[PDB]
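**Student:** A single structure is presented below for examination.
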Amino acid sequence: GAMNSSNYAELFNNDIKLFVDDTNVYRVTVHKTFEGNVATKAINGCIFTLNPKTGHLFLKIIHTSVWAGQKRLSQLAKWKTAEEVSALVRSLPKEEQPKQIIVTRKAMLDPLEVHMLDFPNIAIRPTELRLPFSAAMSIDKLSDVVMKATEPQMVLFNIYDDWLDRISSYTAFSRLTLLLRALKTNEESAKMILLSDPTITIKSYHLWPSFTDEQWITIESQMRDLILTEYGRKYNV
Amino acid sequence: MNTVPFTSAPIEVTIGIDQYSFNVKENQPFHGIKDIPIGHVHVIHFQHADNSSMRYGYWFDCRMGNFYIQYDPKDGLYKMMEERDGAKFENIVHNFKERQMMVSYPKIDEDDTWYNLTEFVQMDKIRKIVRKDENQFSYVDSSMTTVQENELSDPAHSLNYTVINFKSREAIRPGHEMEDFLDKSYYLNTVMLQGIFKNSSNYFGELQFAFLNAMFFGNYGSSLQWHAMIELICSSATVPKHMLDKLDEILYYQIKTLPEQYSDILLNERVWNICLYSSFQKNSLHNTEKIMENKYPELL
Ligand SMILES: O=C(c1cccs1)N(CCO)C1CC1
Ligand SMILES: O=C(c1cccs1)N(CCO)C1CC1
């Protein structure tokens, strides 16, 4: 069934699973035309496909050329997402294929189900949480590779850096979700927290700064505050 | 005009013949139904007074043999049987008619309702959906499940309707996932019409038979099948114009005949609102949309 708070540790068991988020697949800027009408201009996007146990991120970059001459783009975007996820699964060795794919938006269920008919033993599941995976384009290195792309491209990352050397998947995913919630809630303040100290660097092969265990506790506390204040301050409290 | 005699009526029962019905009291001198119009299939159906559970009945065509009803006190139901001795049958019927112990099929002359509900329904096709080849007539009841229902448990007692499944490899060509899911014309015209049913008449016949079993027996799997066959046409952008016009007539008469007090269980809100207001054919079912809006505006 649906993935929710009640079955949260299931994410970190030994059944291979993927989250798929399609929020950033079809991205536009809205602008005025010379005649005073409104038009969209598409910009590059990405599918965010994440193994929550290992941190492996399959980032399929969606180049704007895939929209050329097409209609009903927001609908096509869901089917394109399902096509690419299905292609990714077929490219993996059998023993690496997922047993479940969890979609962050219910509108992805039928497109993925149809594209995965060849895989009757892969469960396609919705989630009840409002997971903040849309903020992935607030991660600077991810945003950079998406916007620079000149053609369709898959880029692989570990979204946990080296954290799993010191913490469990359960803790790593919780830290990721907290950082993404911070980035979603107030991007500027969140990014100030993460880079304020010039002595804490981001290794070339990492996405996040090299915080010590102690520094992560401080950082995570600061993200909770920013998110607590804003949840208070947004419900004006 | 043919006759279905009854040996007797030992238990109190509501007997239906097509869209008509009448009450027979325990041990009342009822000996059958006469003046049944030749040229159509018919259904004779039963609801016992004690146990309104289990409506059941028989589909038959008097051109295919001489049929009668006889109550079985062991199995507790009225059974259809074939009489092979033709002179014995004529002699029985003639005597029951002389003693005026039969009800008359009560068709009004202007009234085309039964033809309109059974236009494409043929005994030969009923007998492939309801498999029991030693009989020329077919038993159906409220509880019987469909083959597709059994895939999701006695195979001999099943309704073998054509399986329709919109998220199936049969429905979806590799490489046309989005196209075929959003526009089911491929599945309708190539897979089902050209491949399985061979023509639109057999498709309509199964659709009409499914509706009639839903209405007369409350058969839930039949109702699912009727709505699936409607939805498959409405969700196809490319349907022959003659099929759309005929479908509108078919559904019009089904909706016209449906008891108003059964509409809540027998009509699926999602399918009908999709078909009439969102689908490719939202503007192709004028008669059906007008009777639905005037008779069941709540559903919509
Ligand atoms: O902060 C939390 C909270 C847990 C329990 C109350 S807050 N996160 C991120 C961990 O740093 C996740 C739910 C565990
Ligand atoms: O605006 C917010 C939040 C603000 C601050 C922390 S969460 N939410 C969370 C729902 O309560 C919106 C749904 C996206």
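These residue numbers are counts, starting from 1, taken along the chain as shown.
Every residue, even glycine, has its Cβ placed from backbone N, Cα and C.
Grabbed the feature section from Swiss-Prot, which reads as follows:
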| type | residues | note |
| --- | --- | --- |
| MUTAGEN | A:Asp21 to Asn (Swiss-Prot position 1853) | Reduced growth at 30 degrees Celsius. Strongly reduced growth at 16 degrees Celsius |
| MUTAGEN | A:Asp22 to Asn (Swiss-Prot position 1854) | Reduced growth at 30 degrees Celsius. Strongly reduced growth at 16 degrees Celsius |
| MUTAGEN | A:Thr23 to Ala (Swiss-Prot position 1855) | Reduced growth at 30 degrees Celsius. Strongly reduced growth at 16 degrees Celsius |
| MUTAGEN | A:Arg105 to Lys (Swiss-Prot position 1937) | Severely impaired growth. Reduced growth at 30 degrees Celsius. Strongly reduced growth at 16 degrees Celsius |
**Student:** What residues, ordered by sequence, lie under 8 A Cβ-to-Cβ from A:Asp22 (mutagenesis position) and sit at least six positions away in the same chain?
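**Tutor:** Correct list: A:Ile47, A:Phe48, A:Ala77, A:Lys78, A:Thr81, A:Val103, A:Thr104, A:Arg105, A:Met108.
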**Student:** Under a three-state reduction of DSSP output, how is A:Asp21 (mutagenesis position) classified: helix, strand, or coil?
**Tutor:** strand
**Student:** So if I measure Cβ to Cβ from A:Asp21 (mutagenesis position) and keep only same-chain residues at least 6 apart in sequence, which ones fall under 8 Å?
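**Tutor:** In sequence order, A:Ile47, A:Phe48, A:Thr49, A:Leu50, A:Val103, A:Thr104, A:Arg105, A:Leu131, A:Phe133, A:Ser134, A:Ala136 meet the Cβ cut-off.
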